[PDB]
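Visitor: Here it is: the structure, laid out below.
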Amino acid sequence: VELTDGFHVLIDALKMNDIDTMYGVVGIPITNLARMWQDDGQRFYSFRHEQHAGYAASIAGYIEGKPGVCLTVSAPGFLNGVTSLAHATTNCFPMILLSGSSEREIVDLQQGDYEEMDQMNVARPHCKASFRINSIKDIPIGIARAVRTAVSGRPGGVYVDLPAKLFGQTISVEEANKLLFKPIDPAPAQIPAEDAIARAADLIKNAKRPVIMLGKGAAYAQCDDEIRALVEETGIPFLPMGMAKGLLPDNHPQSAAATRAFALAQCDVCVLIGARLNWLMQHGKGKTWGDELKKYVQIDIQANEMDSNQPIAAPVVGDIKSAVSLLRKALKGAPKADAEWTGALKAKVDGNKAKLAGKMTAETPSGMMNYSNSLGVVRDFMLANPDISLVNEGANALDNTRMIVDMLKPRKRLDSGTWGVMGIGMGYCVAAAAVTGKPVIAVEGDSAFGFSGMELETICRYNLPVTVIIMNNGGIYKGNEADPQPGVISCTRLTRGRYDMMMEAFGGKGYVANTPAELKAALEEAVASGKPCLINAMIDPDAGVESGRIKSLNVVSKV
Amino acid sequence: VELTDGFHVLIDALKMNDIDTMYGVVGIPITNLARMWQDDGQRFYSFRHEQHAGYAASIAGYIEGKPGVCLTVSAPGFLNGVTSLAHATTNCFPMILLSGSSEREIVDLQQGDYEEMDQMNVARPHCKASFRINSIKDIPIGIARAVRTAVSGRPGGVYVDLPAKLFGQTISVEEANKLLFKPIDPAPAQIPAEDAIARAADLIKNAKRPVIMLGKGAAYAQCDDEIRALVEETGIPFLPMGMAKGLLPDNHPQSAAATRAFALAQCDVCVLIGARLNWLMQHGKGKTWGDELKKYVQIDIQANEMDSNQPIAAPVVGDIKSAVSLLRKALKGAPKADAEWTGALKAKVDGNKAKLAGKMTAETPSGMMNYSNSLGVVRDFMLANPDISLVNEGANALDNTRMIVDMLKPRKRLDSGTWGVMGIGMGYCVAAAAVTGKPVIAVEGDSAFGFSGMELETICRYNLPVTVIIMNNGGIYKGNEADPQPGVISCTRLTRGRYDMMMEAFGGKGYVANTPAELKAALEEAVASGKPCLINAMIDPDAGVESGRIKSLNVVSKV
Amino acid sequence: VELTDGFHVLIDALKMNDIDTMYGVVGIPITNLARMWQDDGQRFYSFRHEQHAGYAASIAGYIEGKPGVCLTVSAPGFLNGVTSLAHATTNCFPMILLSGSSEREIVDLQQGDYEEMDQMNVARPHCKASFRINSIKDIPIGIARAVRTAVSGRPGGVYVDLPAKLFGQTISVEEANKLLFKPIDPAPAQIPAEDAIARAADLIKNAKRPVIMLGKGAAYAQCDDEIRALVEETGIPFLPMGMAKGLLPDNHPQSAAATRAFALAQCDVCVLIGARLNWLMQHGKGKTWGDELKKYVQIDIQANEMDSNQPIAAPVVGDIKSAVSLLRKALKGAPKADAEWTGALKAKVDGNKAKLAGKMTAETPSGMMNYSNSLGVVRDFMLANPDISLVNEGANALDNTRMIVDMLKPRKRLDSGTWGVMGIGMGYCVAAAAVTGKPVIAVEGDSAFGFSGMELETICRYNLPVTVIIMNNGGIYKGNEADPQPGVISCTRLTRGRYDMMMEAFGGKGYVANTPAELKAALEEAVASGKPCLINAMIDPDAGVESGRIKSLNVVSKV
Ligand SMILES: CC(C)(COP(=O)(O)OP(=O)(O)OC[C@H]1O[C@@H](n2cnc3c(N)ncnc32)[C@H](O)[C@@H]1OP(=O)(O)O)[C@@H](O)C(=O)NCCC(=O)NCCSC(=O)C(=O)O
Ligand SMILES: CC(C)(COP(=O)(O)OP(=O)(O)OC[C@H]1O[C@@H](n2cnc3c(N)ncnc32)[C@H](O)[C@@H]1OP(=O)(O)O)[C@@H](O)C(=O)NCCC(=O)NCCSC(=O)C(=O)O
Ligand SMILES: CC(C)(COP(=O)(O)OP(=O)(O)OC[C@H]1O[C@@H](n2cnc3c(N)ncnc32)[C@H](O)[C@@H]1OP(=O)(O)O)[C@@H](O)C(=O)NCCC(=O)NCCSC(=O)C(=O)O
Ligand SMILES: Nc1ncnc2c1ncn2[C@@H]1O[C@H](COP(=O)(O)OP(=O)(O)O)[C@@H](O)[C@H]1O
Ligand SMILES: Nc1ncnc2c1ncn2[C@@H]1O[C@H](COP(=O)(O)OP(=O)(O)O)[C@@H](O)[C@H]1O
Ligand SMILES: Nc1ncnc2c1ncn2[C@@H]1O[C@H](COP(=O)(O)OP(=O)(O)O)[C@@H](O)[C@H]1O
Ligand SMILES: Cc1ncc(Cc2csc(CCOP(=O)(O)OP(=O)(O)O)c2C)c(N)n1
Ligand SMILES: Cc1ncc(Cc2csc(CCOP(=O)(O)OP(=O)(O)O)c2C)c(N)n1
Ligand SMILES: Cc1ncc(Cc2csc(CCOP(=O)(O)OP(=O)(O)O)c2C)c(N)n1
Ligand SMILES: [Mg+2]
Ligand SMILES: [Mg+2]
Ligand SMILES: [Mg+2]
């Protein structure tokens, strides 16, 4: 009788759940799983740190709508990955962290095993579910559970512990075929009641000044034409969140993005679609909402998200496709939004964009560019070349890029997310490149970049069409903070370094851009090349403000 | 009334407990703490990732015997630091992680605060104690509790949560000076009973083939002359664990390190001093210990470490200085270890060292150095220049350096430790440089290096006398693994990159060493320059073996 | 300005969410909440132990479909309640545990506060969400979050921490009335996709030997006519799990309950409605299911329950009323189940029931009733008086009562549940009595009874129409285990005690039933009296078997 082992059953189980790519860092006890995966013809991206393989997995999940798979070693490697699993779960990104672990006998008696840790229990706060597969016969079911938990309900992270003993277990090929199965409909549709839809439809119909807020949950849903059809048929102004940019084109005529404060302050009804009323929306209270409670319609898959911050007048619980699809029919033939309202917002949008256009054309000294004229170059490129992933993180580098760089296609803008994480950059580039097979542009704050910078080599090693733009202002927010004591560098200062040289250290192409013309020429050549590039964009050290747009959240001493 | 605030009471409380240095990364809500720390005249080291600021804090704790302090932001930054705290606790290194956290009310209802996380509860598995200081009046007590918990008993990590709202609370200066206090005897001696020492003394006096095993707990204790006096007076052969190297000079004539397998297998009594019978010692069982239970004598401050893995015949619970001092007096005038035992080991040491000398003189082609002739250069340099910290990590780069590079001085060798962590390299360098004010050499596997490599810029930014030697073999264990499929790079491969160029991108000095002679000149020049340097040492891709010495711990397929 | 406080906002918030009843035990810091709850005109039931107040809350949640509310003190009282919350979550019973907690500042520094515990963090494994309301202004949102979390998705427990300092905070009455709100649609319908229903419909239409398995999730859903209509229209044989008894009347002609082993072993398609393929169903494998994978159809609100144990061919995710309604319409006009299948089962049902009738008429000596003739009396009484709650727990007392005592009405049988808990008896009685306003019979193993027996006094104190039948066989499973040593009582033995006398000690009516005729008169008189009664039913000590039906799950020595 012919035998197979744990390595193969696991490989077969992943493939059966439509997984063909893993991001990770090898080592004991899983190096030979990584190799065999590759030998089978599947893809393995080796990183320089598991955190970044983890961030890659998380955004592969967002883009594709099937969980990104990260593979790590035990204890220290697991720890690094689980930080990324935590981020995924917070952002509602389907992801599976697979980690090897040590001997149950020794771990459970805390005797000091190789890389000892109860990884299953340590993972619990950072994921939807944390499982362990102890036996070969249970791998198919174990992977089904993981995939299902990651993509169903509110998508998120799942941890799957793989004890070292799992892989060397053997079983007959015959009984293995018997156990292998493909889960049926692991991310099922969830349809809301007629009366939940009728209530939301009544709120919208009777609204005087409605706004729609599109969150990245709406973008994740992959029902772009449904969402666009709803906006366009209702004639309701809309506002995208950071990663919902491009869901509808950011230059769509009903976009009130460029007059956001006035839109949220003055609206009466606000339709949240896959967007949480969390810190990014000021918890639905305070000055940004006119110091009043709006009438909210909220469409979310997670029932207990409703009323999490403010009372929701019309909670619609289900998957965005099903809910939006029904709401559209409910509103079919109803009057479009008030022209005095939509025309007021559009007038303030035109004025604000003209003010931005002026700033983007402004002339700065060589090597002392600002956030407007440098990112105006990226803006122009992304308007002509929209089928490109835009990775973005930083403070000023983030907030100015979100404002300035218009996205015309959905799920292209990949950014710091719900936790405002510095560190997602290079991992995000690898996964975007891997899953799209298309170019990536990253607009990186220089401090932001240093959290994942060593992964430039990973990008070079796989010769990915990634162009990393460093907003090199020489620090955190600013590059010019005075020495606090004599000979002592301020804590916010960073070396205004030759990041272009670092890229060329690993076979990449490096550029320095001292002006918008240099930045444009370099960007066009880098993207055209299809090769790994870095552009060291020299920004005025004094051009940024403290914490970007969220300056007011800083705690300052008044004594 | 003259008011002070939480920022300043915290600053003062830390200083009262002899803290003058923090390692971290700034941001909301803790940037102005960092600023004010520096304005006061204390050191803040800003890093590129909080994890490396944390590894830095952990080894500062080891070297100094006073808690290394790491400062982070909430959720994502906290998480990065807590991975290092975990490592500190596992290694018994005193360390305090201070992190800002968000609004109690919003985090507790999970409404989606800015960087929302119950950081206090997430730290719990990764430290000795996890605390939160909520009120200004409790800062001095909170800091006392953290310092005592980190340094007393078995030393380790402590998390201290600092809500955003702590810092802007106010109090009168004479109220604050009333609360401020310095703890008495935060790491007290703990003396063992006379019968504990007599039981140990009896076993040693009756041993036919005794060995002493020194662990890093023994090194941490800073009683080097006392431990050396015990070794010499007793005549007992000794072996250092990785970081206990140099506690006694590695070329001490009683060292059995060059004959470890034989010593441990054939001994009858084994005296453990601050060394756990964990995976590094194969749990005191199996062929490493001649397939039998030795008579173990164990000195440890942790009562319940006793009998963790094998029965301990002479458990001695107390601090190592106190214990060793009593054991010495209990053994006064006793005959020295059997001369035919000490003679047998010495001969095998001489034989094996001579055999290693043969390999270190071996000649290799340009750019294809092996681990013996490359590290033979570092060996000679460290013998001539012993007062230098030696950071080390990797597989072959770690195992070969521990064997070849002799330490003559205590607490200089700083390595991957209990969890065999890749990632500790550049933080360890910063901390060693900071707390010693003397040079640092790092011997880095190239894979290992990539876990903290971006921190080269941090080393350059503070102009530290650090020399990074990259053992550049182009991969994990080996740099020559065949492409598993046409055009697909193996998972164990890395770019054989110009790490020298990367160093020079941030103002550091970079070198390529293709031969031992080039390595020698470069290392001598690098250390003598007193500046940040990186030597890219070109190692034969086929020179290393899988996992170095712990290759049998791999799980391999057979089916 | 007219002020209100936390006590009153909390009272008002609970009432706004349709809460009129709490079960608990008073003390610091929550006695005056209890008092004021009552002063307002709402019910507070004081118990003798918080655990039983909690089991009471859990079954009130099951019966009503709105969260049962338990109130406790900090640490020790909280802990007792949280054991019941754990049970609620495990059984999918909506329940809120409110507990007072101590001072944030003292608990967080672990200084030793009055009843010190991070109760929020200790509850986490035992509920769906663990929250803390810190501020008066967040009470209405906090209570909304708890009610939604408990009732939505898969229903379950929620912990709500109430620091001592919450209650004495104040706010203006018109501010409080501005914050107070009632959540819209806290338990929404969730409708499955048409293809989910069509896949299920296809399998049922092609089944040769279909069965439907009803679980307590189906009973909880309160769509009894709809589920009965499905069973009748399809002609499919059905089986109820313990607490699904009476969903359809147990004497329904399509019931296969009296032929369970054969039905499950020989079926081809098995339709699971609110029933998990857990230990109670042997995980869908082994000889119980003919050693094969059936084609499972499963209706469950929890997406990731699918494929938890065996592959589900037709997963239908959504609320059971919505799902069953669609499945019925999808099966309209389909032929009824194979008559030779339904005929085979019916014959075996008739045979086995006739065989059970033989045992129930059996004659035993005075004071040595068996489980068949004693429970045969309860069977006849419940057939004649079906609108009564039947609480049940024990081993033989549980298994024999589930077999013998037919339920004609839904949500009346209330038993040990998913964890096979001993202890739920007297709390279940109090809650059933409270929420139904109708009589309650408890059939208690004597061991089982002792876990909550002191609550007899609580039943008497509220003069509830509860009749406790103690199946008094003098022990665990059996009352006759030999003394293992001279003068030493066996561990399985109990005093064959005068539980009647115990009842009468608190003003209850007590009976001894030594024969079925005495049991009948006593039960008839007890229930008709409308007063608290206990019937001490004398059972043959040798009548029961080890663990009842789950005796093969015992671990026994063979060496
Ligand atoms: C919280 C927010 C959602 C709040 O939104 P706002 O910033 O107010 O709005 P936007 O960014 O959409 O737009 C900014 C302003 O420019 C306007 N705007 C937008 N687009 C345009 C165009 N095309 N033309 C002209 N003007 C425009 C818009 O109306 C706003 O002005 P007004 O109309 O005047 O309002 C956002 O700031 C955000 O997503 N931030 C993420 C921050 C983060 O995570 N940072 C990393 C951590 S920093 C950190 O942790 C630390 O420092 O420490
Ligand atoms: C577990 C161990 C303590 C076991 O010790 P050993 O390796 O057996 O002993 P040592 O390293 O002390 O010495 C190695 C051998 O060289 C001999 N030796 C030592 N010094 C000398 C000199 N000066 N001259 C000649 N010979 C010498 C010694 O007697 C041993 O041979 P014999 O006496 O003949 O045996 C050690 O391997 C260790 O500390 N490993 C850490 C590994 C690690 O953490 N790696 C990173 C993760 S790797 C990973 O995670 C992954 O691969 O995945
Ligand atoms: C917190 C305490 C240590 C505080 O000590 P005190 O109560 O102040 O002191 P003592 O109890 O020792 O003594 C009480 C007083 O009587 C005096 N005293 C003591 N002994 C004597 C004799 N023999 N003769 C005369 N007087 C005496 C003593 O001086 C005190 O008065 P003065 O000189 O005038 O001070 C104690 O109360 C305690 O241990 N409490 C435990 C409470 C508890 O856990 N209860 C259950 C929870 S109730 C609960 O949770 C809830 O209600 O809810
Ligand atoms: N298919 C889906 N249907 C409905 N809601 C979804 C779906 N996928 C994700 N969501 C929801 O979308 C939300 C994402 O919100 P958030 O991450 O705050 O977006 P943003 O930051 O852009 O506002 C979550 O509340 C999540 O439950
Ligand atoms: N001052 C001290 N006195 C006694 N024991 C100590 C002291 N400091 C640390 N220890 C103990 O020393 C041990 C360190 O062991 P370990 O980390 O396994 O060393 P190694 O890895 O070098 O063998 C721990 O068990 C710890 O409790
Ligand atoms: N309203 C509802 N609609 C659909 N499924 C539900 C509903 N309420 C509870 N459930 C589900 O019903 C199941 C109850 O199963 P279980 O407790 O195993 O029942 P039993 O023990 O009777 O077999 C759970 O899986 C739960 O998710
Ligand atoms: C994991 C983690 N650690 C720290 C932080 C705190 C932070 C927020 S923004 C930032 C860097 C901002 O400077 P950058 O150079 O990137 O952008 P710019 O304004 O253009 O100069 C840090 C360190 C966060 N959010 N996450
Ligand atoms: C956080 C973490 N993730 C992975 C690993 C697993 C590992 C152990 S050793 C190693 C690299 C070995 O290659 P290196 O180049 O450094 O040395 P050399 O043999 O001379 O070529 C890895 C990735 C560990 N230990 N910790
Ligand atoms: C909280 C808890 N602790 C222990 C147990 C274990 C147990 C299962 S059944 C049982 C008692 C069986 O005797 P009983 O008198 O009730 O019934 P009978 O067979 O007719 O004599 C116990 C103690 C469980 N399930 N829960
Ligand atoms: Mg910057
Ligand atoms: Mg290498
Ligand atoms: Mg009994």
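The residues of chain C that appear here are 7-565 by Swiss-Prot count, in order.
Placed from the backbone N, Cα and C atoms, the Cβ positions cover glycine too.
What Swiss-Prot records for C:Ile34, C:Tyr120, C:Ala263, C:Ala264, C:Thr265, C:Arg266, C:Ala267, C:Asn358, C:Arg408, C:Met409, C:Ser553, C:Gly554, C:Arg555 is substrate binding site. Here the residue is the original one, but Swiss-Prot notes a mutagenesis experiment at this spot, C:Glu56 to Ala: Loss of the decarboxylase activity. The mutant forms a dimer and not a tetramer. Annotation of the published mutagenesis C:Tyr120 to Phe in Swiss-Prot: 2 and 12-fold reduction in the affinity binding and in the catalytic efficiency for oxalyl-CoA, respectively; the original residue is retained in the structure shown. In Swiss-Prot, a mutagenesis experiment is listed as C:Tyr120 to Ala, annotated with the note 3-fold reduction in the affinity binding and strong reduction in the catalytic efficiency for oxalyl-CoA. The annotation that Swiss-Prot gives for the mutagenesis experiment C:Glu121 to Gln reads: Slight increase of the affinity binding and strong reduction in the catalytic efficiency for oxalyl-CoA. For the mutagenesis result C:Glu121 to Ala, the note given in Swiss-Prot is 2-fold reduction in the affinity binding and strong reduction in the catalytic efficiency for oxalyl-CoA. Among the features that Swiss-Prot reports, ADP binding site is placed at C:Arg160, C:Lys222, C:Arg282, C:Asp306, C:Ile326, with the record citing experimental evidence. Annotation source Swiss-Prot lists thiamine diphosphate binding site at C:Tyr377, C:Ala401, C:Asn402, C:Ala403, C:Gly426, C:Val427, C:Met428, C:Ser453, C:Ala454, C:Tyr483. Taken from Swiss-Prot, the feature Mg(2+) binding site covers C:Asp452, C:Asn479, C:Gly481. Under its mutagenesis annotations, Swiss-Prot gives C:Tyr483 to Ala the following note: Does not affect oxalyl-CoA binding, but it strongly reduces the catalytic efficiency for oxalyl-CoA. Under the heading of mutagenesis, Swiss-Prot lists C:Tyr483 to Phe and annotates it as follows: 2-fold reduction in the affinity binding and strong reduction in the catalytic efficiency for oxalyl-CoA. What Swiss-Prot says about the mutagenesis result for C:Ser553 to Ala is this: Does not affect oxalyl-CoA binding, but it reduces 7-fold the catalytic efficiency for oxalyl-CoA. What Swiss-Prot notes for the published mutagenesis of C:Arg555 to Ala is this: 3-fold reduction in the affinity binding for oxalyl-CoA, but it does not affect the catalytic efficiency.
Describe the structural context of these features.
Guide: Neighbour density for C:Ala263 (substrate binding site): within 10 A of its CB lie 23 other CB atoms from the protein chains shown. C:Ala263 (substrate binding site) falls within a helix when secondary structure is assigned with DSSP.
Neighbour count (other Cβ atoms within 10 Å of the Cβ, all protein chains): 28 for C:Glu56 (mutagenesis position).
Neighbours of C:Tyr120 (mutagenesis position), defined as other CB atoms within 10 A of its CB across all chains, total 14. A coil conformation is recorded for C:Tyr120 (mutagenesis position) in the three-state DSSP classification, outside any helix or strand.
Residues within less than 8 Å, Cβ to Cβ, of C:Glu121 (mutagenesis position) and separated from it by at least 6 positions along the same chain comprise C:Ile34, C:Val79, C:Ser80, C:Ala81, C:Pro82, C:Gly83, C:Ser107, C:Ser108.
For C:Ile326 (ADP binding site), the same-chain residues that are 6 or more apart in sequence and have a Cβ closer than 8 Å to its Cβ are C:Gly223, C:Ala224, C:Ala227, C:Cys229, C:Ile233, C:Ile279, C:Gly280, C:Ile305, C:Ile307.
Taking the Cβ of C:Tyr377 (thiamine diphosphate binding site) as reference, residues of its chain lying under 8 Å away and at least six apart in sequence are, in sequence order, C:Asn402, C:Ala403, C:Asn406, C:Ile410, C:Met477, C:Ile545, C:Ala549, C:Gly550.
Counting only residues at least six positions away in the same chain, the Cβ atoms of C:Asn402, C:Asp452, C:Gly485, C:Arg502, C:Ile545, C:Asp546, C:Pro547, C:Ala549, C:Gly550 sit under 8 Å from the Cβ of C:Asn479 (Mg(2+) binding site).
For C:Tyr483 (mutagenesis position), the same-chain residues lying six or more positions away in sequence with a CB closer than 8 A to its CB are C:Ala401, C:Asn402, C:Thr498, C:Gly550, C:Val551, C:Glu552, C:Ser553, C:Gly554.
DSSP assigns C:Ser553 (mutagenesis position) to coil in the three-state reduction, outside any helix or strand. Its own atom aside, the Cβ of C:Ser553 (mutagenesis position) has 16 Cβ atoms within 10 angstroms in the protein chains shown.
C:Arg555 (mutagenesis position) has a Cβ environment of 14 other Cβ atoms inside 10 Å.
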Visitor: Consider only the binding-site residues C:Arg160, C:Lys222, C:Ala454: which of them have a Cβ under 6 Å from an atom of ligand 6? Write none if no residue does.
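Guide: Only C:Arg160, C:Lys222 qualify.
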Visitor: Starting from each candidate's C-beta and looking 10 angstroms out, tell me which of the binding-site residues C:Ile34, C:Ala267, C:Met428, C:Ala454 has the most other C-beta atoms.
Guide: C:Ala454
Visitor: Which one of these binding-site residues, C:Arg160, C:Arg408, has the sparsest Cβ neighbourhood, judged by other Cβ atoms within 10 angstroms?
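Guide: If we count Cβ atoms within 10 Å for the binding-site residues C:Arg160, C:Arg408, the smallest count is at C:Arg160.
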Visitor: Counting Cβ atoms within 10 Å of each candidate's own Cβ, which of the binding-site residues C:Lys222, C:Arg282 comes out highest?
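Guide: Within the set of binding-site residues, the most crowded position is C:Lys222.
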Visitor: Roughly how many Å lie between the Cα atoms of C:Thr265 (substrate binding site) and C:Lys222 (ADP binding site), rounded to a whole value?
Guide: 20
Visitor: I need the CA-to-CA distance for C:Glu56 (mutagenesis position) versus C:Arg160 (ADP binding site), whole Å please.
Guide: 25
Visitor: Restricting to the chain of C:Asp306 (ADP binding site) and a gap of 6 or more, list residues whose Cβ falls under 8 Å of its Cβ, or answer none.
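Guide: Listed in sequence order: C:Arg160, C:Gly223, C:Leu278, C:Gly280, C:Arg282, C:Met312, C:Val322, C:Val323.
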Visitor: Between the binding-site residues C:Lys222, C:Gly426, C:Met428, C:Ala454, C:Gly481, which lies closest to C:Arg555 (mutagenesis position), Cα to Cα?
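Guide: Going through C:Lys222, C:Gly426, C:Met428, C:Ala454, C:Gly481 one by one, the Cα closest to that of C:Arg555 (mutagenesis position) is C:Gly426.
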Visitor: Identify all same-chain residues not among C:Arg160, C:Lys222, C:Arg282, C:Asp306, C:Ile326 whose C-beta atom falls within 8 angstroms of the centroid of the ADP site's C-beta atoms; report them in sequence order.
Guide: C:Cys98, C:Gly221, C:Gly223, C:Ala224, C:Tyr226, C:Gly280, C:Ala281, C:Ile305, C:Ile307, C:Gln308, C:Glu311
Visitor: Beyond the listed site residues C:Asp452, C:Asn479, C:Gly481, identify every same-chain residue whose Cβ lies within 8 Å of the center of their Cβ atoms for the Mg(2+) site.
Guide: C:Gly451, C:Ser453, C:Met477, C:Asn478, C:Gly480, C:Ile482, C:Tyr483, C:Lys484, C:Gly485, C:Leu500, C:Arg502, C:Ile545, C:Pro547, C:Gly550
Visitor: Expressed to the nearest Å, what is the distance separating C:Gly426 (thiamine diphosphate binding site) and C:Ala263 (substrate binding site) at their Cα atoms?
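Guide: Cα of C:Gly426 (thiamine diphosphate binding site) to Cα of C:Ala263 (substrate binding site) measures 20 Å after rounding.
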Visitor: Do you know offhand how many angstrom separate C:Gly481 (Mg(2+) binding site) and C:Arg408 (substrate binding site) by C-alpha?
Guide: 20
Visitor: With DSSP assignments reduced to helix, strand and coil, which class does C:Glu56 (mutagenesis position) get?
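Guide: The residue in question, C:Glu56 (mutagenesis position), is helix (DSSP, three-state).
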Visitor: Please classify the secondary structure at C:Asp452 (Mg(2+) binding site) using three-state DSSP.
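Guide: DSSP call for C:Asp452 (Mg(2+) binding site): helix.
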